[PDB]
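A.B. asks: One structure is given below, represented as structure tokens, and several questions about it will come after.
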Amino acid sequence: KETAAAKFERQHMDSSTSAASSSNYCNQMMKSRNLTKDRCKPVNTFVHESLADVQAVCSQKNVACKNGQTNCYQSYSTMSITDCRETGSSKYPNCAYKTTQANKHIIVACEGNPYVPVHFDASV
């Protein structure tokens, strides 16, 4: 199994690029991060900032999660992100994604010691 923290890193972190490199970015990343294995994960966001900067969000603006949980945090600053969403004729195992680049505040839920992100809630 995966720890919640490692799963967040696998699904949501891409510090290797400043932004999506092409229209094919989500197709490549959704596959290589193993998010199309058992099904097409419908929606998923990658953050193009350092892991340290994203972990730091857990000490930023405490806000409610979409489901009412109280352990969500919004980044004080905007961050480079890419939204990946199933589109077109996406049918498992032929998964297909729309790549949408943006600069937005991220909202994550945090847990544990160290207190680190364990769920991507939304971006604003």
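We're sticking with Swiss-Prot numbering for chain A, so the shown stretch reads 27-150, in order.
Structure determined by X-ray crystallography, 2.0 Å.
Each Cβ is built from the backbone N, Cα and C atoms, and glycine gets one as well.
So Swiss-Prot lists the following for this protein:
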type	residues	note
BINDING	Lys33, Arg36, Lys67, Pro68, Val69, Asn70, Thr71, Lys92, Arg111	substrate binding site
MUTAGEN	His38 to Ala	Loss of activity
ACT_SITE	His38	active site, proton acceptor
MUTAGEN	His145 to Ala	Loss of activity
ACT_SITE	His145	active site, proton donor
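Thinking about packing and proximity, how do these listed features fit into the structure?
C.D. replies: DSSP assigns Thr71 (substrate binding site) to a strand.
Summarising the environment of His38 (mutagenesis position), the number of other Cβ atoms within 10 Å of its Cβ, over all protein chains shown, is 19. In the three-state DSSP classification, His38 (mutagenesis position) falls within a helix.
DSSP assigns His145 (mutagenesis position) to a strand.
On its own chain, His145 (mutagenesis position) has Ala30, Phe34, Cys91, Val134, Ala135 as residues at least 6 apart in sequence with a Cβ closer than 8 Å to its own Cβ.
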A.B. asks: By the DSSP assignment reduced to helix, strand and coil, which category contains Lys33 (substrate binding site)?
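C.D. replies: Assignment for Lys33 (substrate binding site) reads helix.
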A.B. asks: Counting only residues 6+ apart in the same chain, whose Cβ is under 8 Å from the Cβ of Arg111 (substrate binding site)?
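C.D. replies: The answer is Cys52, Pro68, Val69, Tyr123, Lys124, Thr126.
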A.B. asks: Between the Cα atoms of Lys67 (substrate binding site) and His38 (mutagenesis position), find the distance and write it as a whole number of Å.
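C.D. replies: That separation, Cα to Cα, works out to 13 Å.
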A.B. asks: If you measure every Cα to Cα pair among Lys33, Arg36, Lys67, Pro68, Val69, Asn70, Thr71, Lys92, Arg111, the residues listed for substrate, what is the largest value in Å?
C.D. replies: 22
A.B. asks: Quick one: Cα separation, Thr71 (substrate binding site) versus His38 (mutagenesis position), in Å?
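C.D. replies: So the Cα of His38 (mutagenesis position) lies 6 Å away from that of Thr71 (substrate binding site).
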